Each structure stands twice: as structure tokens, then as C-alpha cells.
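For reference, the structure is listed below as C-alpha cells.
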Amino acid sequence: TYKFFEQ
Amino acid sequence: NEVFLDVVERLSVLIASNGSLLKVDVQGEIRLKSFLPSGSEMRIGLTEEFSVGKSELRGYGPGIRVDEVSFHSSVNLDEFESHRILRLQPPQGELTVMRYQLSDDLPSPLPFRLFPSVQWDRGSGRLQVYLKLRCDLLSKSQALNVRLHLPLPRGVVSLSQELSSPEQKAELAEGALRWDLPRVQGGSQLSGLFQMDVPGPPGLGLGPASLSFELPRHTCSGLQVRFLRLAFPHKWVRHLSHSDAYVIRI
């Protein structure tokens, strides 16, 4: 459901 | 040890010459700095309210909301839908925990309104620019490092200026007026009258005004960190908005 980032 | 958590929002606005809001953008981040012992788990609770996106079923109304959100890959969201809590085991040093964006109306009035009055003798070259800036923050609240940049017609020089309070500074440099207003609080009304000479061509372009500033103890979106809790420590939790692109047509 959610958007993630690495930095 | 010390733990720092900062909610930081970059505001960009475009306001029409009649005062109408054309565009509003808020780019927000929650940034952490910590150096916790091994094992440590941190829970951050946000505004219990807040909605995300534009639900086709429920619509979107007044209330605290963002248009989109994203999270660092290390963040656990098991308690996000029910309680707006984030969980993570932070690294040593800096981490951006969450990012978000808003393009809708803000939940409070925009922080600044400008009332320009320009008289231009085509003519004799005389340009008179009167600017009144009103701060629409709550009356307790402060704006820091407020500066207004105003591009001016080519070859303009300053004849005189009258600024409404003595802490203010203004100069022309690089073809623009730079007006600095170091003392600004909710409810303040500050003004400057500038007499300039515009040369004839060899041998407009006035505006738009662009404001830059910082808003301590403030978020444009209304989002807040409600708590910061550690399980195994002095904490700083800070909320700041800032702009370098708060544009107002003349």
C-alpha cells in the first residue's frame, strides 16, 4: 500500500 | 544521549496580482539524528487525524491531510493505519524517516499577503513603488529572516526610500530591490516606499516579488509529531517551515 525510499 | 527529530516543510506559492492563490506546494520531511545504544527501537506518533491522498469513496474535506506520503525502507508501518505511529531501529547519525507532499489549500491562512502600489511616469522616468506586507500568522508567532526580492526595469536607480520601522534594510543590487525585514510577527504590517528612476531605452519588467523566510514552531500542512518514544536520553522535537519561492505577482 505504501511507497518507500532508500535515502 | 541526544535525539533530534525535525519536521521540515518547504513551501512554494504563486499568488496573482489580485491576491488569488494560483499554486501552493508543500514538500515535507521528517528527519532524525540519533546515536542510540544497540537494541534501540524508536516509535514516532504523528497527528492522530491525518488523512493521506484523495479518497474516491470518502472525498477530502477540512482537516489535516497530505496528498502523498513515503517512508524510509527501515520504517515499520504496522501501527500506521490505526494510530499514525511509525516504528524503526535507527542507524547512527542522520536518517530521513518520511517524506510527504501537499498541493491543496493549507489548513490555515497563507503566512504573507502583499499590497503593492505602483505609479509610473513614462514620462519623466519616475517610478514610485509602495509595498505593504501583512503577516497572517497567529499573533504569537514569528517569521525569521524575511526578505522580499523585487526584479526591476533595466538600469533603475534608487532616489529615496522610506521604511516603516528602523530595523528594516533595503537596497538595489543586481537589478532588483532586496528588502530585509528582520522583525516580523503574526499581525505585523510593514511597509516601504521606494522612489526610483527608470532610464529611457538605449541608445516593466517589474516583479514578480519573491519572498523568502523561515517559520519556526510551524508546519504549513498542520502535520505534527505528537510523540517520540524510545525503548532501550534528551530529545529535541522541532517543526519548521521555510520558503525561497513565495512568489507574488505585481
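The numbers used for chain B are those of Swiss-Prot, and the residues that appear cover 185-387, 400-428, 436-453, in sequence.
Note: Cβ is positioned from N, Cα and C throughout, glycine not excepted.
What Swiss-Prot says about this protein:
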- B:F255 to A: Abolishes interaction with APP (MUTAGEN)
- B:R283 to D: Strongly reduced interaction with APP (MUTAGEN)
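Within 10 Å of the C-beta of B:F255 (mutagenesis position) there are 21 other C-beta atoms, taking all protein chains into account. Where 12 residues go unmodelled, between B:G387 and B:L400, the Cα positions on each side are 18 angstrom apart. Taking Cβ-Cβ distances under 8 Å and a sequence separation of 6 or more, the neighbours of B:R283 (mutagenesis position) in its chain are B:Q211, B:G212, B:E213, B:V253, B:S254, B:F255.
At the Cα atoms, B:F428 lies 10 Å from B:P436, with 7 residues between the two left unmodelled.
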